[PDB]
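Novice: I'd like to ask you about the structure that follows.
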Amino acid sequence: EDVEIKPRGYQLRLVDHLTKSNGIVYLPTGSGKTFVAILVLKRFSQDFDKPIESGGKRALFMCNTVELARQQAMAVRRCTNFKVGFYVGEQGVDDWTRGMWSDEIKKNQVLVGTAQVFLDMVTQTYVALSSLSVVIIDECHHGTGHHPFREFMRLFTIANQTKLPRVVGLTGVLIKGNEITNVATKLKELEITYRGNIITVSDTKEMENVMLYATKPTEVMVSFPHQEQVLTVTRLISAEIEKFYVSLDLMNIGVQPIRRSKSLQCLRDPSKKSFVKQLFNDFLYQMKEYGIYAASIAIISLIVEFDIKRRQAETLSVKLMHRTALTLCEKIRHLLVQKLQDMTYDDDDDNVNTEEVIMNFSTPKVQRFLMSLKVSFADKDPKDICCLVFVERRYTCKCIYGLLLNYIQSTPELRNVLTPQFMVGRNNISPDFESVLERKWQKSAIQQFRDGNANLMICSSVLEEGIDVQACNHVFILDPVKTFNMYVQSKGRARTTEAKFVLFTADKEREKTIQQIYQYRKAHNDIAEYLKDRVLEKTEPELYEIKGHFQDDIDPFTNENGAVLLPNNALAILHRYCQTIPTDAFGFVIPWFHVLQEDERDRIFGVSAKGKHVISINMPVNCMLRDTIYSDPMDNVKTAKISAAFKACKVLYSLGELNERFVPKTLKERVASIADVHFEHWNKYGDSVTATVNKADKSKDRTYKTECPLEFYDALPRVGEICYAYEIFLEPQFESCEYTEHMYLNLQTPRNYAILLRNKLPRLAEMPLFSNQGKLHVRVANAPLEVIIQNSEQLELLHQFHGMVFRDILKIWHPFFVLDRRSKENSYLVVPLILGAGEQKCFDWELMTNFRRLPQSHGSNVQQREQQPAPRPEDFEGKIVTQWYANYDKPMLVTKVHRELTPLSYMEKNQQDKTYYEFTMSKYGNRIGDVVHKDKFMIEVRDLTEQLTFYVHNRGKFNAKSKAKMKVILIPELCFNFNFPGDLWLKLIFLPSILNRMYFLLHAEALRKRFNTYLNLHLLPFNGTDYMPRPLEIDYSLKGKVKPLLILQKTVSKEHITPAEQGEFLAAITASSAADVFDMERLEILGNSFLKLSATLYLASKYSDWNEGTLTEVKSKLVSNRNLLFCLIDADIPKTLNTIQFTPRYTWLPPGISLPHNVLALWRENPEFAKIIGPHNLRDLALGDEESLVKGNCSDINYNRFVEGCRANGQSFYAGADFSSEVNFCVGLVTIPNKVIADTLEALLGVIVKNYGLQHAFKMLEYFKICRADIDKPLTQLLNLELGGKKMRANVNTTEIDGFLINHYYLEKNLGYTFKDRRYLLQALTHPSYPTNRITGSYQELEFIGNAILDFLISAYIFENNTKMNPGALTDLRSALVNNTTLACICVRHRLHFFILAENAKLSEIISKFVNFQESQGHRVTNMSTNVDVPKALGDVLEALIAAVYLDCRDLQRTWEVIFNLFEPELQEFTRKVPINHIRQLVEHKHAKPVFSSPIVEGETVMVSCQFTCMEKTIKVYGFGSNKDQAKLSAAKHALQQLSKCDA
Amino acid sequence: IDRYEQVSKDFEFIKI
RNA sequence: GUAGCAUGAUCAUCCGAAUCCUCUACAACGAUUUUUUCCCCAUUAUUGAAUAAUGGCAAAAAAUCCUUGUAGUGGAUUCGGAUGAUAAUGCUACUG
Ligand SMILES: Nc1ncnc2c1ncn2[C@@H]1O[C@H](COP(=O)(O)OP(=O)(O)O)[C@@H](O)[C@H]1O
Ligand SMILES: [Mg+2]
Ligand SMILES: [Mg+2]
């Protein structure tokens, strides 16, 4: 609205008086009291602008109901310009936190809601009571007893007593109930509780006449004669109903929660049976009170409610009983309609027939009601008339609605004037009469009344107060007037002029009704005069009686930080926390209360226990409050319960289960507390675990630096120093055929080459290679050969030869490549060896002195060929040649010399008449011209393979006879002669692969040394080395008695320990991206399983006083990729990883070659300019031999031109290009996905486990700061992880547990193990829903470690045994083998379900269904399962009693024995056949193309449309399912069965 | 009584 | 050396599947709590008449929490399918 809303004369004085002093305003309803309230709120607009800390405040507008709060909120919002905050319990402020509570506070000036919400906000210290300006209270008469208003007011007493906000209460009625006599004491109680003085108008003739515009109604009464006769049909109905009651009590359903008295003195019926009996009793009362036809209307509502309840009835027995009730009600409705039609024969006109039936088959009071209506409205205009009718019962409203609809349709006069509607409280009843959710609707009954669509409203007291209703003119009361408040408010509702207040009552109660109405009129008049004549007191300043008003109860306790715990909220807090603990359906969260006994009372308490009552509070076993708590002695059991809950919640807060704000703590508080202990290192990387926003860009992957191993670092030999020469060897593993003997013979010559170093090199593993012609092995000499470089020119020649090797022979040169003079990173030389003084292998000074640069093959012509000397067979024997005449510019290697053969000899194959010479002319005569020395010899040559990366076995049909079927014979005079030891050449192409693999092997050896030193093992098998292995089951490289596990055996016996060899470390380092023969993915699974086990054990032995949920969350957080990456980066590992595929000509840097030093510095000095340098710019520079040999730095003009070219990329498309993919290797940088590091950590852990065992591997976690191990218990981080994890609850010894476990020997014989302690089995068998047990905790704490133990054991077995099968399916096999449904099948196979000490309604039914289904399948895995559903708790208890067996034995070997003994058939079934894929295999099927729609679960059923393809067709199928994803799974199972049948 | 009696069909409201 | 075909791996883009979830708005569910009212009963003070005290049994009103479903998203992990294009391998023709 706007500013036209003008207060009257009394509102101004009311505001002025309220400003000076607190008080409760008392005016009749509809007098504008909300307007004067907001006007008061205007006067406190001083501190709403400023924030809390700056000195500002806010306001509180209080309401008792959600809808009234919303209405007044929108009213004030439209009536002012304040930021109106609206908060209710339904909105979702339950999980609101500090920052986004405070911003909401600072973004609003006035707050509205329900009393509980604001009370909770205040007690949780979100604001201070002294930080408030004024708290407006509405419907203040509610504030008695333990009402939230009084509780909230008490905080004023307990808070600071100075600078306290103003308080004002609003009401039109002051008294609730039948407490009329002695009004003054109640009024004074209202005065003191709200610490205010009531103010009311007294200046009569000025504005009493004014505010009487909300005029009082005229009240009339109409009587009806009593009915006494009882129809026979009624007693038939009663007999049927009572026999149905007897049957319902007799009939059996599953175990149900137990209800009893409010004081718990006497037992009670089960909830659902009580519900149906209550419905039947309500129906009987309806039919007694209203007659026969009304029952005919209401039986339809009974039918629809029973049908809906059956539809939502999950339990089969509940469905059965609801169906039985439906049949009974259907018979009742049949008899009722039969009697209804029994008198309809008289008149055939439906209108008058139904009308007279209504007046005939109804009680007389309803008849008088109907005549009252008919003569009241008397066919007036419908829009004008707006009447109200009040009734007590809920179903009464719907029944009278049905009767009114039928009558209105039966009265044409009223068929167009009355459009009734009915509405009731929150326990809503479907207004429909036919079926559930027939159509959607968006208008409330109240809304339709407000819009004139409903001129008549049927309602209980729900519409009495608050809800804004326009001025009505008629109100009718059917049920007897009960309370003063409802009477006065109802008569106040009739606000318009000449409004009629009407009520009906029986004749014999007329005098009683007269007494009640006169009593109420007296109660109003004496109140009015008492206010008119009250004593003038200011604000009830008698603080003494103010405190005495509340001292009677238990004094609330407040802790530090200002948080205060209200005793009246103790039940709510405790029950809410109990609800926070996860549980199944029947799994009770309610703390099972109990009433003590007098003998027990004085057995536990003193003599005072006899005077008053004491009770006990228990705790469901899931929580840690296994110790029971007893309340203080209290007179009434009510305050006894309050005290019990208060003490219990105080103890809970003391334990820290309650947060400081006195609310149960979520996992967020747990992780926040743990972060500064276990996730401290994240801060150094700018991230934190609590930062949930990190869940956005986890896919991003970072870069890292690289550095050569320490031996290769700055190891260029110096002139005048000692140097180490390390020989290479080449042994051809393949046997050679006739077409390959050249390579086999050549590489085995004693003349080999060596790598020259100045630091010592450790022992290296023998290395396998994959040639184009066979398999190869490489070994490096252990004892180096010693030389001293006496001549600096010898070193210069060595450097020139090493540089020219890569520059020319292997075609690795680049325009920017420069020999490194700085000699810091990866600097060393490789030098050839010649047969020296016998055993000595000196240097081939000849080759380096001659082949400084390879000469250029020139096209010699005939003219220059005449005087050229003849070819010597020795000059050409085993030397490098090339065909300069032809287009082929590559080099060639000769095999043998054909002295006898000569030109003009015929080619043997396919050209027996055509000779080599004439063919040579016919081919390239235009280029060669002619051949001189026609009588000379020829030679035999074979190609040299251009491939350089020999890691991967190039599997294929080489066809050894056909690959070299052609034989190549050449005239020596026609080819260039590189006189060179060809064997050295053909060895030289394999150099780069050896160099790279040994470069990574050095890192591997360094890591092996580090992890042997840190774990302190220097025993005999430390030394030596083993030949490197290769895998076959790695995809690309295609070409009774339980057996004890070796890992456990080595962990218990040191005799089987084995030293870790370089090969395993290197494989752990080689990423799958860098596709060599091996990779780490086979070790990754073992690493992951061991890490999971270690984290589980450590957390259990460290935080044993925590529930399962937080433990699971933290354990999952620990092994997350982020944490592994963060813990590994600071471990200095990643810069020594093998990830990049080795392509030398473009993605590798030679050892002796680097960039120019100046440009290297510029790159390492201008990060702003580093990102723009592109490979084209690098190739732009043209560095001759001078630049790459004598300087190491480009020319300054060339420097300027190169930098100009680099800068020119900004204005071109080259700007912003991700050059890192091309130039990172030029400065020893690389980018690696985070998944790779997450894998390599577990890869290292896997080998460290495999070679040594669990106990030694435990130290590795603390080495990677995985867990901050405690030095106070040194054995924990080493051995107590297999010895610890228990507490007091597994210490007490008693034979009573044999009572819980019946025929335990049968289960033990079925399982195979014997328990020294049965307590552990009971704990693992302790399902959460089992109150009767009080000796041990639940089974979650056992299942948590059972999961880890089982998965690790199964992973160890599959890794050690299932060898020849790739990891990519090993992960699938382990996931299938650890599946919960498989565990359930195992459990039912040995029938362990019988011993599950659990109780639950739906769980028992579902386990029965599962077990009988498995019996039908005969205890065999149906690979998944087509059954409706599977019980998770079943697999849970099995895998928990696994841990129970371990704990009873404390021996992993026995655990493996028992696990294998139950898993034998399933293991041999999964390891033989394809274990499982399912769902996905259909989607990626060759011809099956399944797609699905959205599944909808309906009660106990779910259907989904499965749109797939089969046998080149498209078929449509359905399947029985449980939920949406289970509907998809069932459809996929049916599709799988159809595909199998089609294939079969 | 089988059939309920008919209350006064003509009935003008009484005023307290 | 030259083409076609087949294959492996990868980026990019699109879509799908599995697991775990989050948020949104709506609906349903169950549990707990608070007020009020009637009826009846019990035990006491006293014995009949008559009272008083409480305590318990059914009805209306109001709040809170949990769960489930509806759909849209969004996110993490694994993974598949499709495709430009890139580079790698093998084979089958033309050969050199
Ligand atoms: N003096 C006045 N100035 C402004 N508005 C008034 C005045 N008197 C009555 N009204 C209007 O009449 C309405 C009375 O209804 P309301 O006060 O909301 O019911 P209740 O008395 O139950 O709070 C108010 O909304 C108010 O806007
Ligand atoms: Mg109306
Ligand atoms: Mg109001």
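Numbering of chain A is taken from Swiss-Prot, so the residues present carry the numbers 2-1040, 1169-1552, 1602-1722, in order.
Looking at the header, which is where the method is noted, we find electron microscopy, 4.1 Å.
Keep in mind that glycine also has a Cβ here, set from the backbone N, Cα and C atoms.
Quick paste of what Swiss-Prot says about this protein:
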DOMAIN    A:15-193  domain 'Helicase ATP-binding'
BINDING   A:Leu28, A:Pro29, A:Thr30, A:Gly31, A:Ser32, A:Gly33, A:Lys34, A:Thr35  ATP binding site
MUTAGEN   A:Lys34 to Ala  ATPase-defective. Unable to unwind blunt termini (BLT) dsRNAs but is able to bind BLT dsRNAs. No effect on binding to 3' overhanging (3'ovr) termini but abolishes binding to BLT dsRNAs; when associated with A-1217 and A-1476
MUTAGEN   A:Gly173 to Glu  Decreased production of siRNAs from dsRNA precursors
MUTAGEN   A:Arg324 to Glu  Decreased binding to r2d2
DOMAIN    A:571-673  domain 'Dicer dsRNA-binding fold'
MUTAGEN   A:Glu1237 to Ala  No effect on RNAi silencing activity
DOMAIN    A:1697-1719  domain 'DRBM'
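Describe each of these features in terms of where it is and what it packs against.
Specialist: When other Cβ atoms within 10 Å of the Cβ of A:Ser32 (ATP binding site) are tallied across all protein chains shown, the result is 23.
For A:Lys34 (mutagenesis position), other Cβ atoms within 10 Å of its Cβ number 18.
A coil conformation is recorded for A:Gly173 (mutagenesis position) in the three-state DSSP classification, outside any helix or strand.
The secondary structure of A:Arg324 (mutagenesis position), as reduced to three states from DSSP, is helical.
DSSP classifies A:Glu1237 (mutagenesis position) as helix under the three-state reduction.
Packing against the domain 'DRBM' (A:1697-1719) from elsewhere in the chain are residues 1602, 1604, 1606-1607, 1656-1657, 1660, 1663, 1666, 1668, 1670, 1672-1675, 1678-1682, 1684, 1686, 1688: each is 6 or more residues past its ends and has a CB under 8 Å from a CB in it.
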Novice: Using DSSP, how many residues in the domain 'Dicer dsRNA-binding fold' (A:571-673) fall into helix, strand and coil?
Specialist: 46 helix, 12 strand, 45 coil
Novice: In whole Å, how far is A:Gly173 (mutagenesis position) from A:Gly31 (ATP binding site) when you measure between their Cα atoms?
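Specialist: Distance between the two Cα atoms comes out at 9 Å.
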Novice: Select, from A:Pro29, A:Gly31, A:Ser32, A:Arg324, each of the recorded positions with a Cβ positioned under 6 A from at least one atom of ligand 3; if none does, say none.
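Specialist: Cβ < 6 Å from ligand 3: none of the recorded positions.
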Novice: Which recorded positions from the set A:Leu28, A:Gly33, A:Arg324, A:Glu1237 have a C-beta atom lying less than 6 Å away from ligand 1?
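Specialist: With ligand 1 as the reference and 6 Å as the Cβ limit, the list reads A:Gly33.
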Novice: For A:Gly33 (ATP binding site), just count the other CB atoms lying within 10 A of its CB, please.
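Specialist: Within a 10 Å radius of the Cβ of A:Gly33 (ATP binding site) lie 17 other Cβ atoms.
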Novice: Around the C-beta of A:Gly31 (ATP binding site), how many further C-beta atoms are within 10 angstroms, looking at every protein chain?
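Specialist: Other Cβ atoms within 10 Å of A:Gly31 (ATP binding site): 18.
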Novice: Taking the 49-residue hole in the deposited chain, the Cα-Cα distance from A:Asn1552 to A:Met1602 is how many Å?
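Specialist: Spelled out: 49 residues absent, and the flanking Cα atoms 4 Å apart.
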Novice: Whole-number Å only: compute the distance from the Cα of A:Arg324 (mutagenesis position) to the Cα of A:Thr30 (ATP binding site).
Specialist: 48
Novice: Around A:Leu28 (ATP binding site), how many other CB atoms lie within 10 A of its CB?
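Specialist: That number is 20.
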Novice: Write out how many residues of the domain 'DRBM' (A:1697-1719) are helix, how many strand and how many coil, based on DSSP.
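Specialist: So the domain 'DRBM' (A:1697-1719) is made up of 18 helix, 0 strand, 5 coil.
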Novice: How far is it from A:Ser32 (ATP binding site) to A:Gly173 (mutagenesis position), counting Cα to Cα, in Å?
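Specialist: So the alpha carbons of A:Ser32 (ATP binding site) and A:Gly173 (mutagenesis position) sit roughly 9 Å from each other.
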Novice: For the ATP site given as A:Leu28, A:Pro29, A:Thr30, A:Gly31, A:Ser32, A:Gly33, A:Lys34, A:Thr35, which other residues of the same chain have their Cβ within 8 Å of the site's Cβ centre?
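Specialist: Not counting the recorded site residues, we get A:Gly173, A:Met212, A:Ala215.
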